[PDB]
Amino acid sequence: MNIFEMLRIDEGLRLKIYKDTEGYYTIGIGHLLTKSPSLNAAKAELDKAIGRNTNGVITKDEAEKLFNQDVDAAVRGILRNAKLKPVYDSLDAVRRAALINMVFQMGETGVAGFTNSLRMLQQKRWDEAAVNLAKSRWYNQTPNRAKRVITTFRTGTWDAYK
Ligand SMILES: [Cl-]
Ligand SMILES: [Cl-]
């Protein structure tokens, strides 16, 4: 298992514009297009991202391409963030993937906001961090996915994904 596979399971793949769990326009493997309510604004963002007049539908290769970019962006944002970087640096490979997943879903800012949990992860207090991470809107809104990510942090294995 690896980050790409992990995220492909968490996000699925849609080749036609769709609305995510929060109601925002998305496409592909979890690629958020816009938070505006306008399908047109979404279509425009899509075209601009893809580089062609898409009519709201893309190919598998187009999706995979956005996906590669988005994962690269996530890691680079972690590495550029003063709060996230030290955490990431401290973790083993599997857990690093768990952190990228959270950033991928919620954004660097969002994750940087889990101050207390981050500190716990940094300290390697797995069980405590898992409980702290559970007390969040994130967990409450997307419990199954959150559970998978949280188990990954707790255990340091891919069990939740197999
Ligand atoms: Cl983009
Ligand atoms: Cl979920």
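Indices start at 1 and increase along the chain as displayed.
Method of determination (from the header): X-ray crystallography, 1.7 Å.
From the backbone N, Cα and C atoms, a Cβ is placed for every residue, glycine too.
What Swiss-Prot lists as active site, proton donor/acceptor is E11 (among others). For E11 (mutagenesis position), the same-chain residues lying six or more positions away in sequence with a CB closer than 8 A to its CB are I29, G30.
Feature annotation from Swiss-Prot assigns active site, proton donor/acceptor to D20 (among others); the stated evidence is experimental evidence. All chains included, 18 other C-beta atoms sit within 10 angstroms of the C-beta of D20 (mutagenesis position).
Here Swiss-Prot flags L32, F104, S117, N132 as substrate binding site. Of all Cβ atoms in the protein chains displayed, 19 besides its own lie within 10 Å of the Cβ of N132 (substrate binding site).
According to Swiss-Prot, the mutagenesis experiment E11 to N carries this note: Loss of 84% of enzymatic activity.
What Swiss-Prot says about the mutagenesis result for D20 to A, N, S or T is this: Complete loss of enzymatic activity.
In this structure, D20 (mutagenesis position) belongs to neither helix nor strand by DSSP; it is coil. Quoted from Swiss-Prot, the note attached to the mutagenesis of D20 to C states: Nearly no effet on specific enzymatic activity.
Quoted from Swiss-Prot, the note on the mutagenesis of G30 to A is: Almost complete loss of enzymatic activity. In three-state terms derived from DSSP, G30 (mutagenesis position) belongs to neither a helical nor a strand segment and is classed as coil. All protein chains considered, the CB of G30 (mutagenesis position) has 20 other CB atoms within 10 Å.
For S117 to V, Swiss-Prot lists a mutagenesis experiment annotated as follows: 50-fold decrease in enzymatic activity. Cβ neighbour count for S117 (mutagenesis position) (all protein chains, 10 Å cutoff from its Cβ): 24.
Put simply, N132 is the one of the binding-site residues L32, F104, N132 whose Cα lies nearest to the Cα of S117 (mutagenesis position).
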